[PDB]
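Note sheet for the following structure.
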Amino acid sequence: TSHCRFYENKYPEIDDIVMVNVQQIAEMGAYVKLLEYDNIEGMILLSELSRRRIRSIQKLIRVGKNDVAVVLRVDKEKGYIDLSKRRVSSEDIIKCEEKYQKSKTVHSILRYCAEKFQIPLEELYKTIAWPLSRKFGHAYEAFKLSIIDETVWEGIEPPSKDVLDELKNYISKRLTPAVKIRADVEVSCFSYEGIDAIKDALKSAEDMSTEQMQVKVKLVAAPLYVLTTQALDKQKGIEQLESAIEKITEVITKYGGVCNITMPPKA
Amino acid sequence: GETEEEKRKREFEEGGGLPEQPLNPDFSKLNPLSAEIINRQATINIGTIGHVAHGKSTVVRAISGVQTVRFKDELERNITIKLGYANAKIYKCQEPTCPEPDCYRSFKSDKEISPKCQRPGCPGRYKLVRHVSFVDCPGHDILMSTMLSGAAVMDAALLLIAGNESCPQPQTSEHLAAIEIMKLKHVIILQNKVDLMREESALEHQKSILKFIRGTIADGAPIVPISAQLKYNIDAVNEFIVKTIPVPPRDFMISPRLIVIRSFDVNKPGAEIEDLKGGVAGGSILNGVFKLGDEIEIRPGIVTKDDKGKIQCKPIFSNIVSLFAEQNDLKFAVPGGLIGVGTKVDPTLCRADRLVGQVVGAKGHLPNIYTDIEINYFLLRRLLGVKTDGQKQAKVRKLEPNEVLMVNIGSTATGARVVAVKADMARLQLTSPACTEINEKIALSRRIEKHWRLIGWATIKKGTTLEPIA
Amino acid sequence: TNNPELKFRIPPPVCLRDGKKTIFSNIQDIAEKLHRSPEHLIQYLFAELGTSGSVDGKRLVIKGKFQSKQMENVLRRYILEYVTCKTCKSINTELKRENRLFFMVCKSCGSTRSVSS
RNA sequence: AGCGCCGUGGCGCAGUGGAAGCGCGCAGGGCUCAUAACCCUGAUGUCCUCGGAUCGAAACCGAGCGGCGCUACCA
Ligand SMILES: Nc1nc2c(ncn2[C@@H]2O[C@H](COP(=O)(O)OP(=O)(O)CP(=O)(O)O)[C@@H](O)[C@H]2O)c(=O)[nH]1
Ligand SMILES: [Mg+2]
């Protein structure tokens, strides 16, 4: 039951960049369905197709797969999509693909919820999807804020609480991320009691580990000590690790030894 | 139906096991052959010398069974900078019935007090005549500080000559002269390759080797043909070591000292740091009986340069965590055997080649670091280690003022400058710190042909001391 | 006593050059008479010469152009530096894996040499 | 010993969250009188092992293997 395009309206708009799936090259160009959009076939003419003149056009089409696209004019009376392939910026193609991955990945969870609760995908989209794409500009960042901050659905009417809690499980299972921040600290100590200092320094550092983010000063070498941290929001790890740095500097500046930093906190 | 591991256990407990050393034995009545000393530590250091790429690790492995392993990926194959250590247990069969040449047996360090005789037909057991340590000396023409220092450690010598190659190997003679410099006579000559020669070739090689040993200080050197690979004729080597080579004078009268040659940080990676261990100095003790728990000071230690370019020397005070010798942790340490003194020192001091050739003294003695040293030198006629293609082995010149030269003071590998030259006396200024304790037999090498070259020996006569900052 | 015989056990590498194709049947025999496992020998052969094929049957089928002299020479190199040690005459050594590479050890002697590449 | 990389179709890259990819190779065909150039069709996979959420993973993760680079010898 694949339908219900990601965007607002039931026909694509004008002068926008999309991405199609290619099916046929019969006489004049590609009449192609849209996976950036619902189901509607759109035209590209072979003149609106090839930047370089070609011997066999098929090498640039590769029927069956997905390709960059631009809708210029839309027949908003009975349905026609004036579309082209070459009418896209060299860089903005990657914007088109990344937009498509966001939209497609949003579609996957909604399809899962629809095939579980047997609500047509259009209803789940209507209740949930576009209010999210309106509050936050996209449903993907809406899901990203929902995994961390549960205020996202506050003010959105769901068909049922079952759809809600199931999709919360699905966002916590599929959209699960925490970037590994790493540091490397040198011990340059030439002092007398250094091993006990190192033990106490790691005691202090690992005593900073919070429930969600655990800091473990693992050993790889005598000088080089590694700081591994799961930065869940990519901002607490650096301050945790700076606190660790200060703790080792504290332990080291009084026993008699010296220590130095090689790799500061980086994602 | 006993497993081989069960069999080896049963023999180990049958052989008396490895009894724990007494915590406080009466040290006045202890000799290096005593049961508590002989079973769990090595009292005589034997060092291997030979030509490059002929096999000195392999001979030690064939004797004891303890691998030098060899390390550092690239150094796995060419040469190793650090020394190679191994412990052998010298066992003699108590039965007179077995032939005398094969009664001797050298086992690994984990053997029992009295293991059974592997000779088929003898129920007699083996008595421990001595335990020995081995110091594998690198024999390359570039690596000279480590060989001199390892010499400065050892007390017995072991010369390897290959048969099929040319007789007069020059750096073998350099090794022998370096041994002669430190006042050793006890040298055993080995023929590494004997299976690969004919009867006549082997005799000709023996004649050549004898013809070499007439002018050197060593006169009555034993010569024995062995094989590191085929692993035969091991018992008679032990025979010659036991008969020819006695224990150097080493009793408990002399004040405690240490001479560190190797550094070993103890940081098992992957393990959490809350379960760690101190830094270990691999050091040899020529004088001093050390017991579990002691305060010791690495005299040259921290070497700093101030804003004014002056060298400041901060001794590394340290408390001994343990005295790792042979196999097990030992309550007391025996002079004349390399030991890992593990102390509270930060392992970053013992990671790389940092504690290589450094003097240490327990608390209760004040050795003196120096910056200028008076030295009394004496040179040989020619340089050793240069295969001149038939023309008059290079003659040693007279030293020049202000020349950087490698002066191995005991174990310390230092590059000093000559400030004055006399008939037999010189003065050396050091940038790398060196201390003086008693005499510290010194080896001298110059830079004439790129790499260092031995020239002659020397002993300190005087020096300008430095007072360590407390 | 131990070695009355003191290599002489290299099978003559009789090959087949079928123009576009090449078939070497002796690959198993040279594997046996040199006490060498087949896969390591064939991968060493492929590492010497950048040619591709398959292994068929107890034989090596490489579709490329080489005279029997040159593959004989490659086998000669492998014999010189792997099956028999340069320093002393021996052959009973075989592949072992001492911390991930192939570290050679012997049986007649007890060698430990780091020959991998 | 730990960390950074990887797990072919003959190769190198790859999308790795719908389930078999692209070029280089190789077999075959087409154009040409004929060859090269050019044009079309292909069969090759345990996308390394074992389990797990998942309709479902090759993909998302982990209890093991193998091969790569460093930390460097890490008693
Ligand atoms: N034929 C033969 N080969 C030997 C013998 N002893 C050792 N070898 C060879 O020497 C090799 C090991 O050499 P190695 O001990 O590393 O040399 P090295 O001690 O590092 C030389 P240096 O002390 O100057 O550094 C082995 O692969 C072995 O084949 C022997 O008695 N006969
Ligand atoms: Mg060695």
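Here Swiss-Prot sets the residue numbers for chain A, with the shown residues being 3-179, 181-270 in order.
Using the three backbone atoms N, Cα and C, a Cβ is placed for every residue, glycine included.
The domain 'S1 motif' annotation in Swiss-Prot covers A:17-88, and the record cites sequence analysis as its basis.
A mutagenesis experiment is reported in Swiss-Prot for this position, A:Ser52 to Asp, and the note states: Weakly impairs derepression of GCN4 expression in amino acid-starved cells. The Cβ neighbour count for A:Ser52 (mutagenesis position), using a 10 Å radius and every protein chain shown, is 13.
Under its mutagenesis annotations, Swiss-Prot gives A:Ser52 to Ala the following note: Inhibits derepression of GCN4 expression in amino acid, purine, and glucose-starved cells. DSSP classifies A:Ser52 (mutagenesis position) as coil under the three-state reduction.
According to Swiss-Prot, the mutagenesis experiment A:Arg64 to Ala carries the annotation: Alters the binding mode to the eIF2B complex; when associated with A-87. When other Cβ atoms within 10 Å of the Cβ of A:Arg64 (mutagenesis position) are tallied across all protein chains shown, the result is 10.
Remark: A:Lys87 (mutagenesis position) has A:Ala32, A:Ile46, A:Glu50, A:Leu51, A:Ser52, A:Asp69, A:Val70, A:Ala71, A:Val72 as non-local neighbours, by Cβ distance under 8 Å and separation of at least 6 in sequence. As a published mutagenesis entry, A:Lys87 to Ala appears in Swiss-Prot alongside the note: Alters the binding mode to the eIF2B complex; when associated with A-64.
According to Swiss-Prot, the mutagenesis experiment A:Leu205 to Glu carries the following note: Abolishes binding to the eIF2 complex alpha subunit GCD11. A:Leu205 (mutagenesis position) is surrounded by 24 other CB atoms, counting those within 10 A of its CB over all protein chains shown.
In the three-state DSSP scheme, A:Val220 (mutagenesis position) falls into the strand class. Cβ environment of A:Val220 (mutagenesis position): A:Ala204, A:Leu205, A:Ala208, A:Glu209, A:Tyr228, A:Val229, A:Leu230, A:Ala247 lie under 8 Å away, each six or more residues apart in the same chain. Annotation of the mutagenesis experiment A:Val220 to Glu in Swiss-Prot: Abolishes binding to the eIF2 complex alpha subunit GCD11. Does not affect its interaction with CDC123.
When secondary structure is read from DSSP and collapsed to three states, A:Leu205 (mutagenesis position) falls in the helix class.
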